[PDB]
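J.: Below: one structure in C-alpha cells.
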Amino acid sequence: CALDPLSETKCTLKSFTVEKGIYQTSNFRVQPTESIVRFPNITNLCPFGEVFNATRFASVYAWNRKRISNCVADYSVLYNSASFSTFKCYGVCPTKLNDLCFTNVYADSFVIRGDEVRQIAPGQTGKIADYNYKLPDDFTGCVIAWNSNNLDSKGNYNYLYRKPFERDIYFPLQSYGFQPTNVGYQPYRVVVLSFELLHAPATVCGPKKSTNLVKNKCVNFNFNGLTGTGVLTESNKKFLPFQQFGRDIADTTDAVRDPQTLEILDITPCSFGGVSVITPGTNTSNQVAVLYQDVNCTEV
Amino acid sequence: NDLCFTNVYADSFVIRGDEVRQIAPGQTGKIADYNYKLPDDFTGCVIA
Amino acid sequence: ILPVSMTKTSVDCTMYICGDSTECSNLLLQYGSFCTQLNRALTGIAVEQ
Amino acid sequence: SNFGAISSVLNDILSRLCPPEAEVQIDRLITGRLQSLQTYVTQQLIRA
Amino acid sequence: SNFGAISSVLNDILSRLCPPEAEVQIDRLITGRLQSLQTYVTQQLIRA
Amino acid sequence: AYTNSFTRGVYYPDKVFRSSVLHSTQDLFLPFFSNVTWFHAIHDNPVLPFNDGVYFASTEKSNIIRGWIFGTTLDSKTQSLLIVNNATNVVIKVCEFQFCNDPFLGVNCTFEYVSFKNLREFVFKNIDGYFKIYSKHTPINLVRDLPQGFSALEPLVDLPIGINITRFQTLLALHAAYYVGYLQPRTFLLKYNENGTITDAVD
Amino acid sequence: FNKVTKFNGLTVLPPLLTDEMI
C-alpha cells in the first residue's frame, strides 16, 4: 500500500482493479524533523526527602501537608525505592512523572494501621475516608505507603484516629495499639502526592533536560509537559504578562510562551492536505497523476 | 477444562513476597522495569 | 432565488478523531469501516453538488 | 468535549497516562468524536 | 429501558448508590437516552 | 450608602490568551448592574463579610486606602491574611495576628510574600485553597459613582494559602471613597478582541 | 454576488464549475 499512489488507491478501494476516476487516498502530512524539549531554567532539587525520611509523621486525624514548588522533581528516586509497599497513582502513570511538569505538588503525610491503606484512594467509603482524610474522586496524584513497625510501634498511643482534603480537630478521637509483635495491625506510613495541573506557569518539573529552540521548521515539541507537533514561529500575538498559552475554537493550543526566555511562539501543524489520485482505468493504464489538495507545489 | 491452546508456557521463579504486586499485565517496579513483566494483553494465570 | 448547491466538504475522520496520534489511530481501526463509510457519504454529497 | 475522559485533549491523556488506562480514556474520546461525525454526516446527507 | 444500569429509574440510582458508582450507572442511562433522542431526531428530520 | 456597578469587576478567567472570539465561561463574577455598598475614608473601615468573594474598588486622589485583612475570627485563634502596600512594595503575610478592634496604617506565619482622578479596582477570591488577586487602574472624572464604560481586571497575585475566609477589612493611612460587591457564580460571555483583550461581556 | 457572504481534518473542496464558468 506504500509502493506508489496507484497501490495506495487499490488499498483504499480494497480492490485490485481500479475504474477511471479521482480517488481521495490519504492525507499527506510532513513528519517532525526533530524533537524540541523546553522547561523552566530552574535547578533546585525538590525537598521530597524532607517528607519521606522524616523522624515522625503526624496522626491521620491531623495529617501534615507540605507545598512543593520552584524545583526539579526526580520522581525516579521515590518510584525505584524498595521501601514502598504500595505506590498507586491516579490521573498519571509513574513512568510519565519524570516527563511531566506541574504548577505545585502537595505532599500530605500521616500514620495509619496497615488494614487502612485501602481507604487512601479516590472517593472511597470508610472511617479514614470521611472522619480523617479523603481523596477527591477525580484525584490526580500518587499514594505511597509502607509498614513502619520498626519505627512507630512501642502500643504507641502517640498515633491517633477519629470532604476531600479536609482537616478536623465527647469526641471519637482514639489511639492505635501499635506494638512490635503485631501484619495488617502494624503501623504504616503514607505520603500522598497531589499534582496541580492548572495552566499557570509550571514550577515542579522532571529532570528531563531542555534542548535548544527551533523556528520556521516542522518539529515535535514539549513545553512544560504540553507535548505536540508543528512549525514553531515567532508571533505578533500580544500576550498579557500573566498569559502562558493561546487557544483556537477546537480548544487546542495555537501559541505558547517559551519558559526559558519569555517570547511568544505561534504553533501551526506541519504542511498537510488530502491526496487524490487521478487515474484512467487500470484496464487502460497503470499511469497516475496526484493532486495534493489546497497545497502550493513549492510545499511538496 | 472446556478449552485448548496450541502451546502453554510455565514461567517459574522466586521473589520476595512484596514483589507479587509487580506480577500483573502492565504492572511496574524494579522487577518489572528490568527482568520480569507481563505484557498489557497477557492471556494466562499467575499462581503464587 | 433558489439554492442549487452547497459548500463541498471532506472531513478526514482519522485526523478529526485522533489528531495524528498513532496510539488513537490503532484503537480507531477496531471500529472497522465507520471511517471509510463517513468519507464515502461525504464524497457522495460533494460529487452531487 | 470530554465525553467522560480525564481531558478533551488527546495529548494530555498520552503525556499523563500509559497503555492500560490511556486506552480506556482514549476510547471515550473515540466514541464521542465518532458519534459527533456520524451526527454531522447524517445531517449533511439530509441537507444534501 | 435499563441500558445496562441497575435500574432505569434515575432516582433509584441516586437514592441507593453514592457518587463513585452512581455516576457509572447514570452514564449508562445518559448514553442510552442520548442515543434514543439522536434516533428520534434523525427519523423526524427524514420524516420532515 | 450604595452605587450601581454597571459593567465593573470583569476579569480574565484563566491564564490563556484568546482573540477575535466570544468565549462562554462560568466563574465567581460581580453581577452586572448590581448595587454595591459604598464607604468614605472619614469618621472608616468596618469588618465586612467576604461571602464567596469580593470585588473592591477605591475612587481616589490621595492613596489613603493602603491594605486589607482577611480571615474568620481575626483574633490569633487561627491564621489571618494581611496585605499592605508599604509605599515601596506590596507585602503579604498569613500570621496568627491579634489586630486592634480599629486597625490602621501608622503614618506562627506559614507563608510570606513581597512584590477623584484614580479608580483602582480589585477582585479577591478564595477558591480550592488559592487566594487570587485581580486588578485594574483607570483615570476617571465621575467623582460620585462607578464609570459606565468597560475594562477587564488582570491577575496580580495567586497565593496557595489554604486558609478559610468569611470576613475582611480594608486599612487606611492615619496618625477618599471605596466600594464593595460580592461575587456570584455566573455564566459570562466574554468578547476577546484582536489584541486578545476582553472589551465587552454579557452577564 | 455581493448580497451573499479547521486544521482538524475538516476541508472545503472547490466546485467543478468556477463562478466565471457559471
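Just so it is clear, chain E uses Swiss-Prot numbers, and the residues here are 968-1015, in order.
Method on record in the header is electron microscopy, 3.1 Å.
Cβ coordinates are placed from backbone N, Cα and C, and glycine is handled just like the others.
The following feature annotations were taken from Swiss-Prot:
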VARIANT   E:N969 to K  In strain: Omicron/BA.1, Omicron/BA.2, Omicron/BA.2.12.1, Omicron/BA.2.75, Omicron/BA.4, Omicron/BA.5, Omicron/BQ.1.1, Omicron/XBB.1.5, Omicron/EG.5.1
VARIANT   E:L981 to F  In strain: Omicron/BA.1
VARIANT   E:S982 to A  In strain: Alpha/B.1.1.7
J.: Would you mind checking how many other C-beta atoms are within 10 angstroms of the C-beta on E:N969 (variant position)?
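T.: Taking every protein chain into account, the count is 12.
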J.: List the Cα distance (Å, whole number) between E:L981 (variant position) and E:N969 (variant position).
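T.: That comes out at 15 Å between the alpha carbons.
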J.: So among the variant positions E:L981, E:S982, who's got the most Cβ atoms within 10 Å?
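T.: Within the set of variant positions, the most crowded position is E:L981.
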J.: Report, in whole Å, the straight Cα-to-Cα distance of E:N969 (variant position) from E:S982 (variant position).
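T.: Approximately 16 Å lies between the Cα of E:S982 (variant position) and that of E:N969 (variant position).
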J.: Where does E:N969 (variant position) sit in DSSP terms: helix, strand, or coil?
T.: coil
